[PDB]
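Each remark here refers to the structure printed beneath this line.
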Amino acid sequence: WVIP
Amino acid sequence: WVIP
Amino acid sequence: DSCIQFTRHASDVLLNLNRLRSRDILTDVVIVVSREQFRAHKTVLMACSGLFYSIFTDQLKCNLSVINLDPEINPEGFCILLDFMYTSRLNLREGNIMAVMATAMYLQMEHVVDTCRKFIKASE
Amino acid sequence: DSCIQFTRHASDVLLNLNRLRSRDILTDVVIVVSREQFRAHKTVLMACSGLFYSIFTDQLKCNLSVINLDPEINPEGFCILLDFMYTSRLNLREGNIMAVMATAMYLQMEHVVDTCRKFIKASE
Ligand SMILES: O=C1Cc2cc(Nc3ncncc3Cl)ccc2N1
Ligand SMILES: O=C1Cc2cc(Nc3ncncc3Cl)ccc2N1
Ligand SMILES: [Cl-]
Ligand SMILES: [Cl-]
C-alpha cells in the first residue's frame, strides 16, 4: 500500500 | 514498454 | 517467452472498466445492501472478491441479475470497497475503518483486511 | 482525496480476468477470425480496443454473441493481441510483427501500433  |  | 510488456496496461484496463461502470455500460448485476443498490460487472467483482468468485462460479447463482448481501453489511463500507475494486484506491478513514474491515472480511478481500488490521493496530 | 492505493491491484485483477478466460468462465462473446474462434469477455475487449469499444456500445451489436472480423485479419495476429489484452505481454517477433501491427491498427490499440512502428524502424 502507498500514498498515491 | 519493458523486458518483463 | 521473449514477450515485451506495457507497464501501464493493467492500470489503463481497470480505468476503462471503471469508466464503463460510471456510464452503466455492460453492467450485468445489481448488488443489494440494506436497500442500497450497486450496479457492477460480475467479472470485476469475481476478480476482486473471494465471495463473488464463489457466487458467480455457482451453476445457479452465475445466472442471477440481483445478489442480496447479508443485512449486517453496511452500504457505505460496500461502496468504498466497490470503488477500490475498480480503482485500486481505498478511502480508509477513522470513521469507516471498522465497517470497511467487516465488509472486506465478508467479501474475502485479503489485502484490504490486512491494511485495516495494520491501521487499527497503529491506533491502539 | 486521502485514499491509500494497493500498487499490485490492477495487475492482480487482470491476472484473475485471464484465469476466468482460461477456464471459459463468464465469457460472453466469440470473436471469429478466418474460421478461428476466440472466446472472451466483452468488457475486457472494450477496455483494450477502440474497435471493440465502438462495437459493444452500439445498441444492436452490444447484444451479439458472435462478432466476425474482416477476412484480411490474421488469426495468429489476433491471438497475440488477445493474449496482450489479458496479460500486458506482447509476443512480438520478426515473423509476426507485420500481422500484429495490421491487427492492432484495425482493433485500434494505439500503444501496440506505436511499439510495432518503432521495432520496424529499428530494423530498416
Ligand atoms: O482476497 C481475495 C481476492 C480474490 C479473488 C478471487 N478471484 C479469482 N481467483 C482465481 N481465479 C479467478 C478469479 Cl476471478 C478469488 C479469491 C480471492 N481472495
Ligand atoms: O488504443 C485504444 C485503446 C482503447 C480503449 C477504449 N476503451 C474505452 N475508452 C473509454 N472509456 C471506456 C472504454 Cl472501455 C477506447 C479507445 C481505445 N483506443
Ligand atoms: Cl484485496
Ligand atoms: Cl494498446
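Chain C is numbered as in Swiss-Prot; shown residues: 6-129, in order.
According to its header, the structure was obtained by X-ray crystallography, 1.8 Å.
Using N, Cα and C of the backbone, Cβ positions are placed for all residues, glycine too.
Summarising the annotation, Swiss-Prot assigns domain 'BTB' to C:32-99 and lists sequence analysis as the type of evidence.
Residues within less than 8 Å, Cβ to Cβ, of C:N21 (mutagenesis position) and separated from it by at least 6 positions along the same chain comprise none. Annotation of the published mutagenesis C:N21 to K in Swiss-Prot: Abolishes interaction with NCOR2 and HDAC2, no effect on interaction with CTBP1 and transcriptional autoinhibition; when associated with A-116 and 376-Q--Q-379; the original residue is retained in the structure shown.
For the recorded site, C:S59 (mutagenesis position), the DSSP three-state label reads helix. Every protein chain considered, the tally of other Cβ atoms within 10 Å of the Cβ of C:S59 (mutagenesis position) stands at 12. Under mutagenesis, Swiss-Prot gives C:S59 to A with this note: Abolished ubiquitination by the SCF(FBXL17) complex.
As a published mutagenesis entry, C:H116 to A appears in Swiss-Prot alongside the note: Abolishes interaction with NCOR2 and HDAC2, no effect on interaction with CTBP1 and transcriptional autoinhibition; when associated with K-21 and 376-Q--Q-379. Look at C:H116 (mutagenesis position): DSSP puts it in a helix. C:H116 (mutagenesis position) has a Cβ environment of 16 other Cβ atoms inside 10 Å.
For the domain 'BTB' (C:32-99), the DSSP counts in helix, strand and coil order read 30 helix, 15 strand, 23 coil. Checked against ligand 2, the mutagenesis positions C:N21, C:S59, C:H116 give C:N21 as the ones with a Cβ under 6 Å from it, listed in sequence order. Less than 6 Å separates the Cβ from ligand 3 in the case of C:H116, drawn from the mutagenesis positions C:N21, C:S59, C:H116 in sequence order. Counting only the Cα atoms, the space from C:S59 (mutagenesis position) to C:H116 (mutagenesis position) is about 18 angstrom.
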